[PDB]
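Since the structure comes first, as C-alpha cells, the remarks are kept for the end.
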Amino acid sequence: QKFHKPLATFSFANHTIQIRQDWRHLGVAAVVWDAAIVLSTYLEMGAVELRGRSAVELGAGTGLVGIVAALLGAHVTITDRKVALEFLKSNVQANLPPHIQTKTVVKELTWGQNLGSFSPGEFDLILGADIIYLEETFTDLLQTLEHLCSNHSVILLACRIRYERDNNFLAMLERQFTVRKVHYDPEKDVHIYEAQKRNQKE
Ligand SMILES: Nc1ncnc2c1ncn2[C@@H]1O[C@H](CSCC[C@H](N)C(=O)O)[C@@H](O)[C@H]1O
C-alpha cells in the first residue's frame, strides 16, 4: 500500500530524502523496500565506518541506502541493472548536494556481467538491501560478491527471508564467506547479515 504512493519521504543524516516511486509502471526497482529503511537506519547508528570509505551498492533500486551512505561520508558507486538505471539516476541526483554528488558514481552493474570493469580491491564496503529473490541469478550475485569483496572489505546484506530459496542463497554465501547476524528488526521482519571472505590466505 506504501508502494502506491508517488513519493516516499525520509529523514536520514540531517537530510530530507524524497524518493519518486513507480510501482504501477516500473515495479520492484521503483519502490523503497523495508530492508532499505532498516539498512539506512543501521548505517546511521554508528557500528559501520563510512567517512571517506569506498562503497558500492548492489541492486540500489531507488537508491535510498546509497543516498544515505553518501550523505554519511562514503564514496559510493550506486548500482543496478540497465532497465533500473534511469530511475535510480533521477532519485540520486535530486537528493544529494553538489559536494556529495562529486564523490558519488551512478553506473550499471548487472550481476556477474562485465565484472572486469571493476577492481577486486576497489570497495571497502559492499551494500545490498532486499536483493535476494531471483534464484536464476543467485550464481551471478555470488560471483559479483566474490569478485568485489577483498580481504579487508565487509558486505552488509539486509534481507527479508520469505521462502526456502532465501536460506539457499545464504548457504551458498556461507561456503566462501563468514555470514553473521548483526541486526534484526521485528516489526519489518528484516535481518542484516555481515559477510567477510573466510579464507583470507586464498
Ligand atoms: N541481475 C541483476 N543485476 C543487478 N540488479 C538486479 C538484478 N536482478 C535484480 N536486481 C535489482 O535488485 C533490486 C531488488 S528491489 C530492492 C531495491 C532497494 N535496495 C530497496 O531495498 O528498496 C531491484 O532494483 C532490481 O533491479
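Following Swiss-Prot, chain A residues are numbered 15-216, in order.
Recorded method is X-ray crystallography, 2.3 Å.
Every residue, even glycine, has its Cβ placed from backbone N, Cα and C.
Under a cutoff of 8 A between CB atoms, and with a sequence separation of 6+ in the same chain, the neighbours of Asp94 (mutagenesis position) are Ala43, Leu72, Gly73, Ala74, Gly75, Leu102, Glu122, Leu123. According to its DSSP assignment, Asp94 (mutagenesis position) is in a strand. Residues or ranges marked as S-adenosyl-L-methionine binding site in Swiss-Prot (evidence: experimental evidence): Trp47, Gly73, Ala74, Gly75, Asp94, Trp125, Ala143.
Under mutagenesis, Swiss-Prot gives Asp94 to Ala with this note: Abolishes methyltransferase activity.
Under DSSP, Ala143 (S-adenosyl-L-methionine binding site) is assigned to a strand (E or B) in the three-state scheme. In sequence order, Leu72, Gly73, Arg95, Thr151, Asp154, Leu155, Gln157, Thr158 constitute the residues six or more apart from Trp125 (S-adenosyl-L-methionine binding site) in its chain with CB-CB distances below 8 Å.
In this structure, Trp47 (S-adenosyl-L-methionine binding site) belongs to neither helix nor strand by DSSP; it is coil.
Contacts of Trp47 (S-adenosyl-L-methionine binding site) defined by a Cβ separation under 8 A and a same-chain sequence distance of 6+ are given as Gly75, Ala143, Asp144, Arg174, in order along the sequence.
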